[PDB]
Amino acid sequence: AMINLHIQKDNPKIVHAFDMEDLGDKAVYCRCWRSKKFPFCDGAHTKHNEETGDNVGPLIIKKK
Amino acid sequence: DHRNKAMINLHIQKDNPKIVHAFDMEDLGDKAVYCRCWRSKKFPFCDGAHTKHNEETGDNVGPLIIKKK
Ligand code: FES
Ligand code: FES
């Protein structure tokens, strides 16, 4: 059972790296691999959780 | 039976109906490496578990890194 079904399948291992300096106020990152704006969350987790009974959700990196 | 759709997170914090983590950058140090495969024993941090997931399932998931320029 794969987790990522369709994103960047020509990449054998998808890793993203960002510098905190470039982030601004808040960045919300997808952990469900269903976002159409991956690596950013676009709310797709909700339908994923609904269909599957799962409980996954995003990672938020923000300024204090 | 394709009516039963596979979960992404199999085991982590199942008493939590939707797992979200929120961190302030100032608290992150030089680098933080976050799990996006839900198999790490150190979740929400990556501990290398994605490698075994990828070999077993044919997937290509990997972590998210936040660091200083
Ligand atoms: S769209 Fe994937 S965690 Fe929100
Ligand atoms: S252990 Fe999950 S992405 Fe590395």
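Throughout, chain A uses Swiss-Prot numbering, with the displayed residues spanning 43-106 in order.
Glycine too: its Cβ is placed from the backbone N, Cα and C atoms.
Residues or ranges marked as active site, schiff-base intermediate with pyridoxal 5'-phosphate by Swiss-Prot on the basis of experimental evidence: A:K55. For A:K55 (mutagenesis position), no same-chain residue lying six or more positions away in sequence has a CB closer than 8 A to its CB.
Summarising the annotation, Swiss-Prot assigns [2Fe-2S] cluster binding site to A:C72, A:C74, A:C83, A:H87. Cβ neighbour count for A:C83 (mutagenesis position) (all protein chains, 10 Å cutoff from its Cβ): 21.
Following the DSSP three-state reduction, the secondary structure of A:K55 (mutagenesis position) is coil. A mutagenesis experiment is reported in Swiss-Prot for this position, A:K55 to E, and the note states: Slighly reduces the transfer rate of the [2Fe-2S] cluster.
Here the residue is the original one, while Swiss-Prot reports the published mutagenesis A:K55 to I with the comment Fully incorporates and stabilizes the [2Fe-2S] cluster upon in vitro reconstitution. Abolishes alkaline pH dependence of the midpoint redox potential of the [2Fe-2S] cluster; when associated with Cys-87.
Annotation of the published mutagenesis A:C72 to S in Swiss-Prot: Abolishes absorption in the 300-500 nm range; the original residue is retained in the structure shown. Applying an 8 A CB threshold to same-chain residues 6+ apart, the list for A:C72 (mutagenesis position) reads A:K79, A:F80, A:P81, A:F82, A:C83, A:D84, A:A86, A:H87, A:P100.
Under the DSSP three-state reduction, A:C74 (mutagenesis position) is assigned to coil, being neither helix nor strand. A mutagenesis experiment is reported in Swiss-Prot for this position, A:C74 to S, and the note states: Abolishes absorption in the 300-500 nm range.
Under its mutagenesis annotations, Swiss-Prot gives A:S77 to A the following note: Fully incorporates the [2Fe-2S] cluster upon in vitro reconstitution. Slightly affects neutral pH dependence of the midpoint redox potential of the [2Fe-2S] cluster. Long-range neighbours of A:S77 (mutagenesis position) (same chain, six or more residues apart, CB within less than 8 Å of its CB): A:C83, A:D84, A:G85, A:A86, A:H87.
A:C83 to S appears in Swiss-Prot as a published mutagenesis result, with the remark: Abolishes absorption in the 300-500 nm range.
A:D84 to N appears in Swiss-Prot as a published mutagenesis result, with the remark: Fully incorporates the [2Fe-2S] cluster upon in vitro reconstitution. Does not affect absorption in the 300-500 nm range. Slightly affects neutral pH dependence of the midpoint redox potential of the [2Fe-2S] cluster. A simple way to gauge crowding: the CB of A:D84 (mutagenesis position) has 13 other CB atoms within 10 angstroms, across all the protein chains here.
Recorded in Swiss-Prot as a mutagenesis result, A:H87 to C carries the remark: Fully incorporates and stabilizes the [2Fe-2S] cluster upon in vitro reconstitution. Abolishes alkaline pH dependence of the midpoint redox potential of the [2Fe-2S] cluster; when associated with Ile-55. Markedly decreases the transfer rate of the [2Fe-2S] cluster. Abolishes iron transfer to the mitochondrial matrix. DSSP assigns A:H87 (mutagenesis position) to a helix in the three-state reduction.
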Are there any residues in the same chain, six or more apart in sequence, whose C-beta is under 8 angstroms from the C-beta of A:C74 (mutagenesis position), and if so which?
A:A86, A:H87, A:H90, A:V98, A:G99, A:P100
